[PDB]
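Student: Handing you this structure, nothing more for now.
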Protein chains: 4
Amino acid sequence: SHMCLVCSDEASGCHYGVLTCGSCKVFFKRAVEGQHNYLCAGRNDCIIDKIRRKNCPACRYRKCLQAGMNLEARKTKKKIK
Amino acid sequence: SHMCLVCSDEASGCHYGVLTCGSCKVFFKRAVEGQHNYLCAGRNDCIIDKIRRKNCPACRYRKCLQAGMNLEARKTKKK
Amino acid sequence: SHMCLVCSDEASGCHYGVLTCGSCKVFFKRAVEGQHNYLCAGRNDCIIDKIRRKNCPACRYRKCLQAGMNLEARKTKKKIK
Amino acid sequence: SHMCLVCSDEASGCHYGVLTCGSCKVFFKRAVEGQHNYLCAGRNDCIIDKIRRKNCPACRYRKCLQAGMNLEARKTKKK
DNA sequence: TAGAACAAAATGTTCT
DNA sequence: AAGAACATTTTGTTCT
DNA sequence: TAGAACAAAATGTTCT
DNA sequence: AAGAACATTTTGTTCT
Ligand SMILES: [Zn+2]
Ligand SMILES: [Zn+2]
Ligand SMILES: [Zn+2]
Ligand SMILES: [Zn+2]
Ligand SMILES: [Zn+2]
Ligand SMILES: [Zn+2]
Ligand SMILES: [Zn+2]
Ligand SMILES: [Zn+2]
């Protein structure tokens, strides 16, 4: 494919285990390494697309996790082999 | 009463016709003057409070307008 | 510019401090991290271009050093600032 | 005498007409059959020895030909 | 592919 | 009340 | 930009 | 002597 699985923007490649765009890559990195005590202003199912992905970091981060992103994807796939 | 009518933060006074905080005051001026077009990612009914107000500029802006904010609120001292 | 300063092939970017192609980048990395007890079969001035860069690793590595390549270029340029 | 005439490594016998090592033997067959065109990076006079022979296929190949290597050296038992 | 560094966008505060 | 300036936070791009 | 991992090219050894 | 097969070393590319 070539859609980011988090926001549907065009994927820049496979990051942290999942096809994503560059903005979602660095978003997940920052969320995972820091705090991500984010608060949804809707019902925890906000739509995350190219334009709206800035709206709700709580839902964007939930979508990163649901897509399967994980910081150790590279080293984990090396073990699996 | 010291409570922003848009986000319930502590209000700094009457801005553009409405009791608001400083952050909502300037957010509103920017929204109108930049005339940007925001889009809600929920259901057009997001909770707008001191922290969540950052999440949905579309609903925050809508609440400003609904609360009566108007850049020429003062100039409307017409007789 | 856009010539590799080591072999004159097209540069892929600035690596280890110097504009180089990808083949020269990984060549220098391997030479620096391992042994580079290479022996020139000419007079230590072999010509290193796209086709001949495979011929003499001793001279190719000398050219990497002469161009200024160094493993810590990134962290070194951070200190300088 | 057990010394490769191309690289002075220890020779394994007469290959393609010339006393050579195994590595020079197969290098020569590959050069001729792949018919590749090598280029020297020095002065067409590189030192070819057990270790340096890897550096200049052009001079190594030239030395093979000059030493008399020929893939049909055996078949040249013509009367 | 992962990540540093730079850049930009978006928001908030101070001060007049 | 209103706004400019600065500051911070949040997000996105380049890596010549 | 740095680097892991994969891939290819180039060389050398064994075995018949 | 000659060569195929395998093995190793050296070099280069992709990273869906
Ligand atoms: Zn994305
Ligand atoms: Zn949400
Ligand atoms: Zn407010
Ligand atoms: Zn909303
Ligand atoms: Zn190069
Ligand atoms: Zn040389
Ligand atoms: Zn030899
Ligand atoms: Zn030569």
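Along the chain as shown, the residues are counted starting at 1.
Header says: X-ray crystallography, 1.9 Å.
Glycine is no exception: its Cβ is also placed from the backbone N, Cα and C atoms.
Pulled the feature table from Swiss-Prot, pasting it below:
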| type | residues | note |
| --- | --- | --- |
| MUTAGEN | A:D45 to R (Swiss-Prot position 481) | Disrupts dimerization and decreases transcription transactivation |
| MUTAGEN | A:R52 to Q (Swiss-Prot position 488) | Loss of chromatin specific function and reduces chromatin remodeling. Abolishes interaction with SMARD1 |
| MUTAGEN | A:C64 to Y (Swiss-Prot position 500) | Abolishes interaction with POU2F2 |
| MUTAGEN | A:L65 to P (Swiss-Prot position 501) | Abrogates DNA-binding and transcription transactivation. Abolishes interaction with POU2F1 and POU2F2 |
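Distances, neighbours, how buried they are, the whole picture for these features please.
Tutor: Under DSSP, A:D45 (mutagenesis position) is assigned to coil, being neither helix nor strand in the three-state scheme.
A:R52 (mutagenesis position) falls within neither a helix nor a strand when secondary structure is assigned with DSSP, and so counts as coil. All chains included, 20 other C-beta atoms sit within 10 angstroms of the C-beta of A:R52 (mutagenesis position).
For A:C64 (mutagenesis position), the Cβ neighbour count at a 10 Å cut-off comes to 27, with all displayed protein chains included.
For A:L65 (mutagenesis position), the number of other Cβ atoms no farther than 10 Å from its own Cβ, over all displayed protein chains, is 14.
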Student: What's the number of neighbouring CB atoms sitting within 10 A of the CB on A:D45 (mutagenesis position)?
Tutor: 14
Student: Provide, as an integer number of angstrom, the distance between the C-alpha atoms of A:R52 (mutagenesis position) and A:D45 (mutagenesis position).
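Tutor: A Cα-Cα distance of 12 Å.
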Student: Work out how many Å separate A:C64 (mutagenesis position) and A:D45 (mutagenesis position) at their Cα atoms, rounded off.
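Tutor: With distance taken Cα to Cα, A:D45 (mutagenesis position) is 13 Å from A:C64 (mutagenesis position).
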